[PDB]
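Below: one structure, written as structure tokens.
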Amino acid sequence: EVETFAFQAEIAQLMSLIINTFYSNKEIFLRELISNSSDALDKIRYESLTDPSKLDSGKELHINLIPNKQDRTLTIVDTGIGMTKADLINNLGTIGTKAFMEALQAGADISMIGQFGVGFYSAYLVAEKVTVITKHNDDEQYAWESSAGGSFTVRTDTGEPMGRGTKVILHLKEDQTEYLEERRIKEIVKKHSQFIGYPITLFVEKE
Ligand SMILES: COc1ccc(-c2snnc2-c2cc(Cl)c(O)cc2O)cc1OC
């Protein structure tokens, strides 16, 4: 009930570079993922203009951020358009990077991943493992997942349903746990993402 796929070569290269780099400016991953969530929300919102049954799976258009120190995960949840099994494998599996890859001339990364369509992968600046959970109106709920190393998996999600949208779960590296800190997140969002056109809500952890 689980399929394994290979990353297109250019993507695996890019990932290996990100995973390893000592790049300082790691917080930019948060801007890339919020930026992707914002695009997905634009998509569903604009589709709903001509066909409001679109929103039947959820009217709220927002972005949630969820630190979990017991699990050492940070989750970004949106209720944008979401991805069918096929968008999921295309979008996360293939490329584009060449641009970027050849962009860091003879060097190691830059805050320009975003302007290059591959900003998602910057998640690997801070995470040893990413899981992507996604619900498009047309399809079932799927879980994508990869610890890098050239392959990802795709299966049908068994967990709580989402109605619609995308959920990006980062399993944080041992020494990047500052992004589970309420203070650091607020600061990061304010710096890189406050002019995003949807509510971004930080969930504070309970005692
Ligand atoms: C163009 O840029 C794109 C941006 C978003 C997506 C998609 S569609 N459904 N979800 C997202 C999305 C994807 C990711 Cl990775 C994420 O972190 C959050 C999400 O809501 C597709 C894009 O390209 C088809």
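Using the numbering of Swiss-Prot, the residues shown for chain A are 16-110, 114-225, in order.
Method of determination (from the header): X-ray crystallography, 2.5 Å.
From the backbone N, Cα and C atoms, a Cβ is placed for every residue, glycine too.
In the shown protein chains, 21 other C-beta atoms lie within 10 A of the C-beta of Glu47 (mutagenesis position). Secondary structure at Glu47 (mutagenesis position), taken from DSSP and collapsed to helix, strand or coil, is helix. One entry in Swiss-Prot concerns the mutagenesis experiment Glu47 to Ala. Its note says: Strong ATP-binding. Strong interaction with HSF1, HIF1A, ERBB2, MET, KEAP1 and RHOBTB2. No effect on interaction with TSC1.
Record note (Swiss-Prot) on the mutagenesis of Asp93 to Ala: Impaired ATP-binding. Strong interaction with HIF1A, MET, KEAP1 and RHOBTB2. Loss of interaction with HSF1 and ERBB2. Los of interaction with TSC1. Reduced to three states, the DSSP call for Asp93 (mutagenesis position) is strand.
Quoting Swiss-Prot on the mutagenesis of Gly97 to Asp: Abolishes ATPase activity. All protein chains shown were included, and the count of other CB atoms within 10 Å of the CB of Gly97 (mutagenesis position) stands at 28.
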Query - End-to-end CA distance across 3 missing residues (from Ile110 to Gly114, Å) - result: 5
Query raised in the report: For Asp93 (mutagenesis position), what is the tally of other C-beta atoms lying within 10 angstroms of its C-beta?
Result: 27
**Report entry** Nearest-integer angstrom distance between the alpha carbons (Cα) of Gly97 (mutagenesis position) and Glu47 (mutagenesis position)
**Finding:** 16
